[PDB]
Amino acid sequence: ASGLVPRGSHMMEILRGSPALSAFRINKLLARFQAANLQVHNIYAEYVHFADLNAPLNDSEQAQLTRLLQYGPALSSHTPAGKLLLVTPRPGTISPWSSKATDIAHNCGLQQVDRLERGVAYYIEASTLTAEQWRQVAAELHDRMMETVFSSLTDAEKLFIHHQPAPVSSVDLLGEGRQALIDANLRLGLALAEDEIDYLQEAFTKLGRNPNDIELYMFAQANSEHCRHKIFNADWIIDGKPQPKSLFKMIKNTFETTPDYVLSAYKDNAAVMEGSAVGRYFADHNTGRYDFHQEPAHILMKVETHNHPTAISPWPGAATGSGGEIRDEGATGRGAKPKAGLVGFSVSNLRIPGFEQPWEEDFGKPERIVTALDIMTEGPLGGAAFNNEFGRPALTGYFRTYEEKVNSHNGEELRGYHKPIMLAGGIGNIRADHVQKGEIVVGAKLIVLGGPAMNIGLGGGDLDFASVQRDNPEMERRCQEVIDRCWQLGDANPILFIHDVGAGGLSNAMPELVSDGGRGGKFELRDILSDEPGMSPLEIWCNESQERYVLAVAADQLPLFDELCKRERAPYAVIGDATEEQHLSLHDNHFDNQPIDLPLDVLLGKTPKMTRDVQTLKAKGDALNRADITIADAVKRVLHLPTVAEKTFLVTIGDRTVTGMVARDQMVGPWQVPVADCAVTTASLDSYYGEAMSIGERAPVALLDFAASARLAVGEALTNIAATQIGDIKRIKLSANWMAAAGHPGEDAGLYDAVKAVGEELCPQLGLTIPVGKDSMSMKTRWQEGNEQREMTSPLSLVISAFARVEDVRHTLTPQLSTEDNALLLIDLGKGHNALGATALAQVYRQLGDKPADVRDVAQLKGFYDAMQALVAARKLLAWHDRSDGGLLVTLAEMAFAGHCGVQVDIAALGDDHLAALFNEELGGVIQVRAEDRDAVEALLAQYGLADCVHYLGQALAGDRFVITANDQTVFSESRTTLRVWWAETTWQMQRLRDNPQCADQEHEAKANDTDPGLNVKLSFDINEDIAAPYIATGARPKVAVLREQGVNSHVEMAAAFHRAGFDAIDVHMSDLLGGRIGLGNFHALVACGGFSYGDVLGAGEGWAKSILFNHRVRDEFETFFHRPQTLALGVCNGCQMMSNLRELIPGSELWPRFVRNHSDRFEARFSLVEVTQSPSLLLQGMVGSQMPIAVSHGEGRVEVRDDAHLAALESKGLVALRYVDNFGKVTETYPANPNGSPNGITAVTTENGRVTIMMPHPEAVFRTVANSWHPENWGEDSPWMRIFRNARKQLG
Ligand SMILES: Nc1ncnc2c1ncn2[C@@H]1O[C@H](COP(=O)(O)OP(=O)(O)O)[C@@H](O)[C@H]1O
Ligand SMILES: NC(=O)CC[C@H](N)C(=O)O
Ligand SMILES: [Mg+2]
Ligand SMILES: [Mg+2]
Ligand SMILES: [Mg+2]
Ligand SMILES: [Mg+2]
């Protein structure tokens, strides 16, 4: 019975929600209050919803709103008791939750809802607390950067205050002289240099009028280091000598040397290289049918960073890092399609409570930034939240910790990552005729595609609210869909030009766009979509609100554009027109004035180039002090370094299967151990051509040797990618992302030497192009600690990402050792240098050491690569794993973990210094070959000049022994399981602190049981028998409705699975049904696909389902469909959730459960073992008793019943169709074998008639054998799961 009060010209309603925190989270709050000496007896939390209404709700509408706001796990309600503390978003902000919840209310016919918002009501019983202690309690319950605490529910009215538009303000240069600019510079935080103030002074003096604030702000954002790249274009003088090239020209040298296969470099916000001719699969604009289009799928690539914002607010910082990079990809050329991501983090020491490591010292930090631990807790969740909700798989990455007091180039100082590296990148595909940006005709319409804006991130950043970003990935997915429809029109693609909206917001993006066409623009401020009516023109034009693009379309294509956008529900606005005159005009219809009126050459005019006159500093290395070092202690420590240690916390939080094109993800083999050295995707759903991505980075090396650190980043990118079938090294293309503390003594000369080392030397010599890259030049943090200045300065940190077209994805090797008769060979590209400076070993004993690794011999590096390519293509490798952090010791350990076996290796040939042989991080790695091939492989390597680098080590053996000898002496010997568990402790402790500790513990303890047989298969049918073939051979192809709501993302691969089984797959959007363009009476089959419809706001699948239920016409249509006597329907993942919420329309579904937040409280992207159980399901005919793995990617997959009576009834009806099993084959509730905590392992149910089946796993992700993370060697093209789609076809007849 809800509250409803006046709220300005509107009315606010208050709707109580469900309990907000599980028992473990409640207990964690209680323990934190107790650890803080706050005497709190109990705490209870409930969601509370606030609906700001523009008109009243009738009783039917009010019941609908109430039902929309019922979602989530059915935790036990408590009557409110104690003190209320309500936590909400800060006044003046609108949560993403709000944007999505409101969209659902509108799509359910509740136009009276102006806005919905959510808070958490905490009820705290703590009668003995003082006022100051209550403030400490409040501090504990909210994020000061994003949220506010209120003492009354009615205080939420504050979130919905209507503000009138703020006017433009002029800066009085004519009336005050230069002082007006000086004042404005400080007031608005423009950070203009003196010569910039000169430039602006003269420009406005010439125009004879005062600049407006907006014009000054625009200019200031455009001329920032972040936007202008002054350092990378500067002239240099080093140790008194003028240099001949800028940094950027040295990078371009690699393209001048090696243009091969490059289609686009340095003229877009991504590079493009040649791909392969394959079947690009999408729905025809006229028919709606999915069809393969044989044509080149070229490959785009991009990598960038979001370091500053992540130090302040890591979740949105990481999230919008991903988001911005995805926009760069989609805005490549005249439109393109992101396809897989990568992720990188560098932080200071974690100092996990209760798990502190011996090398870690708390050196303090600025009060205003978060800790390394907080970045590694919230930041990966943020990045993953964007990749998941947007729907691209995230398939490779790095994570480095570093924070130490070292004697480096500027003597003893603190070096680290208090300002982190937060890196996001990826690959996409693009059509050949869309690679080149088009011309912009005079009179083109200039559009903003995407989200209504707010005053976010203005200028890129008393709290620093301006550095707190905001992410709405489903908005970006809706925009990508439009982009996709555009490029899918081929020659009729209406996009003439497109670009990301990033730094400077529209103030940078729209001038950029018209200027890149040789045009001007005239714009109308009040045509831009806004969610913040109070904004000034400066705020409108300059804010860095997210999920926006700018594009130019011919006027005659507007009607087509509008159709495309409304079908996807992507907001857009025409905001201006391209002009012949090279002028920028922004008009304001509300204030009847002209906030901007400038010639473009004034606006975009440059001050002089920078000159950097700098000097070399070079650290003298100190030999490693080995006093406290033993080999055994060193192994234990190194395996405890986060950089080295298992990465599961960063991997399984992100989807790795959406698209159905993932051939090689991080997790390897039957034991799913995250050690894959590179990512591999197929180019299409009908090819074994593909793409690969790898990363190399070695920043600690730069504390000793700048150039060596850059050469090793390139080298390690190659050694990570080398056991994938590529061929010519010139196919490999690099992104070079440069992170430095420019100005810090020695770093500038170091930067130049490092750019020279790779751009002018190593890359040209190898034939590697760097066609893309970025720079971030303020990687240092300063603060006052007690009475003293403190500073934490990053090493020069180059990150290389390598990208390549792949000739045959099937031939990729992993670190999974075989125990067939074998040989382990080390390829030591260190040539016995065995350097220990700037290694993991040094780091874990708080040292830097003397001399680091380096590329020792350029010809031998190329030789290693070409040798590996020859071995891959000839199928002579059983496994490969490169040497990087932690040395040969860690390479061998990780191979043994992935093969769940032992090794017996001898290192006597590697030098007398066993510590250095085992722990150097020189380039190279370990190949495993069949024992019978040893001599031939050693001869092949010898051809490439490598004989002296090649060393036979020994063999992999069944069992649990990890043994390193030197002739007669045992150097090191341990249980492989003991090592594997130690290596897992970091991810264990991270999971434990972030997720349900019960789940974290179960996952960790499972690794200690060596008897685990790994994923394994039992098949009740012949996976090669195409039971649909006789039907397909008739040419009669039944339609399937491939149903998608906004935010759904696994529809293309779902279509292709049905297509292979003989269906004509039709793209049916929920907008198609709502608009009359499709009726389900024309179909015999329907599938509800996976994704994040409405970002799962109001419960996964809930908005989708309730939008059906609350439209009587569409509801009737679905009901009619399900009540027909022979129709078939399938719901997968989000579609499973949707159909579970739609069960009142589905006969025989009365016993179905709900699907809710996983027990782990975390998204689970796993390759899990299931068994097919006896049920009516017509889609699982022939498969009962089969056990095989399947892709799982969900956060809300836990079966929830009303009570045991309901579970028992469901079970006794026999409607359960799939169950999770552990690797021993038993039905399980233990995690992560059962990833979500479903009772009795339930993960699929069917109806009484078998005609409708719903399941949480994704059969469409894995119907192709090549897209199964691990599979039996003997499978052909089809996996077991292809049988589901074939059964559907045969059932139809
Ligand atoms: N930030 C991250 N996000 C996702 N995957 C990651 C991340 N860091 C590491 N990985 C994955 O974990 C595995 C081990 O990483 P790492 O040991 O850094 O690789 P390598 O030593 O081969 O360069 C690899 O498959 C890698 O792609
Ligand atoms: N891939 C999917 O369909 C995921 C479903 C939903 N977004 C969840 O996380 O539970
Ligand atoms: Mg590693
Ligand atoms: Mg590697
Ligand atoms: Mg690495
Ligand atoms: Mg066993």
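Counting starts with 1 at the first residue shown.
Going by what the header records, the deposited coordinates were determined by X-ray crystallography, 1.7 Å.
Note that Cβ sites are derived from N, Cα and C of the backbone, with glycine treated the same way.
Per Swiss-Prot, active site, nucleophile is recorded for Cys1133. According to Swiss-Prot, the feature active site maps to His1258 (among others). Residues or ranges marked as ATP binding site by Swiss-Prot: 317-328, 396-398, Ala676, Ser884. For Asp677, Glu716, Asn720, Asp882, the entry in Swiss-Prot reads Mg(2+) binding site, with the evidence type experimental evidence. Among the sequence features in Swiss-Prot, the mutagenesis site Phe219 to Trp (Swiss-Prot position 209) is noted as follows: This mutant shows a perturbation of the local environment, however has a secondary structure content and a FGAM synthase activity very similar to the wild-type protein. For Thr681 to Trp (Swiss-Prot position 683), Swiss-Prot lists a mutagenesis experiment annotated as follows: This mutant shows a disturbance in the secondary structure of the protein and causes a 30% loss in FGAM synthase activity. Swiss-Prot lists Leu1179 to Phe (Swiss-Prot position 1181) among its mutagenesis entries, and the accompanying note reads: This mutant has a lower overall folding of the secondary structure and shows a 60% loss in FGAM synthase activity. Quoted from Swiss-Prot, the note on mutagenesis experiment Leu1179 to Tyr (Swiss-Prot position 1181) is: This mutant is extremely deleterious to the structural integrity of the protein. Swiss-Prot documents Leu1179 to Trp (Swiss-Prot position 1181) as a published mutagenesis change and attaches the note This mutant has the same secondary structure content and FGAM synthetase activity as the wild-type protein and exhibits almost no destabilization.
Taking the features listed in Swiss-Prot, we show where each one sits on the structure.
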residue: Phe219; record: mutagenesis position; CB count, 10 Å: 23
residue: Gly317; record: ATP binding site; CB count, 10 Å: 27
residue: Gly323; record: ATP binding site; CB count, 10 Å: 30
residue: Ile326; record: ATP binding site; CB count, 10 Å: 28
residue: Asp677; record: Mg(2+) binding site; CB count, 10 Å: 28
residue: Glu716; record: Mg(2+) binding site; CB count, 10 Å: 27
residue: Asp882; record: Mg(2+) binding site; CB count, 10 Å: 26
residue: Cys1133; record: active site, nucleophile; CB count, 10 Å: 32
residue: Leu1179; record: mutagenesis position; CB count, 10 Å: 25
residue: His1258; record: active site; CB count, 10 Å: 27
Legend entry - Cα-proximity to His1258 (active site), 10 Å cut-off, over recorded positions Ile326, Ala676, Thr681: none
Inset, instruction - For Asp677 (Mg(2+) binding site), find which of the recorded positions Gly317, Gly323, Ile326, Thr396, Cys1133, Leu1179 come within 10 Å, Cα to Cα. - result: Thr396
Inset, instruction - State the three-class DSSP label for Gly323 (ATP binding site), counting H, G and I as helix, E and B as strand, and everything else as coil. - result: helix
Inset, instruction - Output, ordered by sequence, the same-chain residues six or more apart from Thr681 (mutagenesis position) with a CB under 8 Å from its CB, or 'none'. - result: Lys339, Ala340, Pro393, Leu395, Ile427, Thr659, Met661, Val662, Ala663, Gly690, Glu691, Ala692, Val809
Legend entry - Nearest of the binding-site residues (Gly317, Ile326, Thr396, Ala676) to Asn720 (Mg(2+) binding site) - Cα to Cα: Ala676
Inset, instruction - Using C-alpha atoms only, work out the spacing between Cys1133 (active site, nucleophile) and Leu1179 (mutagenesis position) and round it to an integer in Å. - result: 16
Inset, instruction - Measure from each Cβ of the recorded positions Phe219, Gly317, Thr396, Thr681, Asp882 to the atoms of ligand 2 and list the residues where some distance is under 6 Å. - result: none
Inset, instruction - Quick one: of the recorded positions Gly323, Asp677, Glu716, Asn720, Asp882, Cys1133, flag those whose CB is under 6 Å from ligand 4, and say none if nothing qualifies. - result: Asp677, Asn720, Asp882
Legend entry - In three-state DSSP terms, the structure that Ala676 (ATP binding site) belongs to: coil
Legend entry - Listed in sequence order, residues not in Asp677, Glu716, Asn720, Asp882 with Cβ within 8 Å of the centre of the Mg(2+) site Cβ atoms: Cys678, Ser694, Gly696, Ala717, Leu718, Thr719, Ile721, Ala722, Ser884, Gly925
Inset, instruction - Starting from each candidate's C-beta and looking 10 angstroms out, tell me which of the binding-site residues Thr320, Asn720 has the most other C-beta atoms. - result: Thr320
Legend entry - C-beta crowding around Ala676 (ATP binding site), within 10 angstroms: 25
Inset, instruction - Filter the recorded positions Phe219, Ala676, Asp677, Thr681 down to those with CB closer than 6 A to an atom of ligand 1; keep them in sequence order. - result: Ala676, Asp677
Inset, instruction - Measure from the Cα of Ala676 (ATP binding site) to the Cα of every one of the recorded positions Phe219, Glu716, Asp882, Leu1179, then give the nearest. - result: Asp882
Inset, instruction - Work out how many Å separate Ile326 (ATP binding site) and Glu716 (Mg(2+) binding site) at their Cα atoms, rounded off. - result: 25
Inset, instruction - Sort out the sequence-distant neighbours of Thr396 (ATP binding site) for me: same chain, 6+ apart, CB within less than 8 Å of its CB, listed by position. - result: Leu342, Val343, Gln666, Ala676, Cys678, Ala679, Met693, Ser694, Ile695
Legend entry - Between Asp882 (Mg(2+) binding site) and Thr320 (ATP binding site), the C-alpha gap once rounded to whole angstrom: 32
